[PDB]
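Engineer: I'd like to ask you about the structure that follows.
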Amino acid sequence: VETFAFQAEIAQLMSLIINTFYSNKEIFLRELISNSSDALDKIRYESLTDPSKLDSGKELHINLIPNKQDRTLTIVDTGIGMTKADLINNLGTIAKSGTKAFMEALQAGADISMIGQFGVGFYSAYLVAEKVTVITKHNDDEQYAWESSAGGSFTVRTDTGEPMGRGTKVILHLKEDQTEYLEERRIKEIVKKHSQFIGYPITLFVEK
Ligand SMILES: Cc1c2c(n3c1CCCN1CCC[C@@H]1CNc1cc-3ccc1C(N)=O)CC(C)(C)CC2=O
């Protein structure tokens, strides 16, 4: 297990998201689904030039999996996935610029719900989650687990769990007062409202 410090700007962003009073938390799901959609777009495009990139799985979809016992909501996709370099360095480097712009926009009166316009919507996960675990598998790399409960650091390790083939799993360990997002009716409501035109099948798993 390797432990890393967040870019200073990203740490600041995470603290803002965790500490700011903002009741419209439901937008987190839209942002994560958007991330998945983008990842699916990417593997789909790449497969047009190199069909073998789908040897790791041809189905392009998104699964939403609530678990009341573990108090987790999991967003699963069969998108392009992320390499170790993506997880440790490269996405954070990109996120640095977006974070700065977002935090400046907020100071100018922008709304937290606009986070996606700045390319850092992933971090909206911390509106509802005390810990986020990201399991990911890219064609060119091994299966990794990224994890952070904020506080300025994150970890990355090779994943021992069951193989995914290709794609990403975002596991939200929900805050105690955010369990409404484990309810079928609530998730359906949010998907219908914010994600009705996503171009991939979204399957909401039922509990038990
Ligand atoms: C930015 C950013 C970040 C993450 N994703 C994106 C967003 C930017 C990177 N994204 C654009 C299209 C495909 C790539 C990789 N795919 C994903 C990226 C993100 C989230 C989900 C997925 C996912 N579900 O595949 C996650 C993490 C690296 C842990 C932290 C972070 O800064």
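Throughout, chain A uses Swiss-Prot numbering, with the displayed residues spanning 17-224 in order.
From the backbone N, Cα and C atoms, a Cβ is placed for every residue, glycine too.
Among the sequence features in Swiss-Prot, the mutagenesis site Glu47 to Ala is noted as follows: Strong ATP-binding. Strong interaction with HSF1, HIF1A, ERBB2, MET, KEAP1 and RHOBTB2. No effect on interaction with TSC1. The annotation that Swiss-Prot gives for the mutagenesis experiment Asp93 to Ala reads: Impaired ATP-binding. Strong interaction with HIF1A, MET, KEAP1 and RHOBTB2. Loss of interaction with HSF1 and ERBB2. Los of interaction with TSC1. Here the residue is the original one, while Swiss-Prot reports the published mutagenesis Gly97 to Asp with the comment Abolishes ATPase activity.
Set these features in their place in the structure for me.
Structural biologist: According to DSSP, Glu47 (mutagenesis position) sits within a helical segment.
The C-beta environment of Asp93 (mutagenesis position), restricted to residues of the same chain at least 6 apart in sequence and closer than 8 Å, consists of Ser52, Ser53, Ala55, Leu56, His77, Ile78, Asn79, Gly183, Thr184, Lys185, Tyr216.
Cβ-based neighbour count (10 Å, all protein chains) for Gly97 (mutagenesis position) stands at 26.
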Engineer: Can you tell me how many other Cβ atoms are located within 10 Å of the Cβ belonging to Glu47 (mutagenesis position)?
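Structural biologist: Within a 10 Å radius of the Cβ of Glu47 (mutagenesis position) lie 21 other Cβ atoms.
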Engineer: Please state whether DSSP places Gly97 (mutagenesis position) in a helix, a strand or coil.
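Structural biologist: Going by the DSSP assignment, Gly97 (mutagenesis position) belongs to neither helix nor strand, so it counts as coil.
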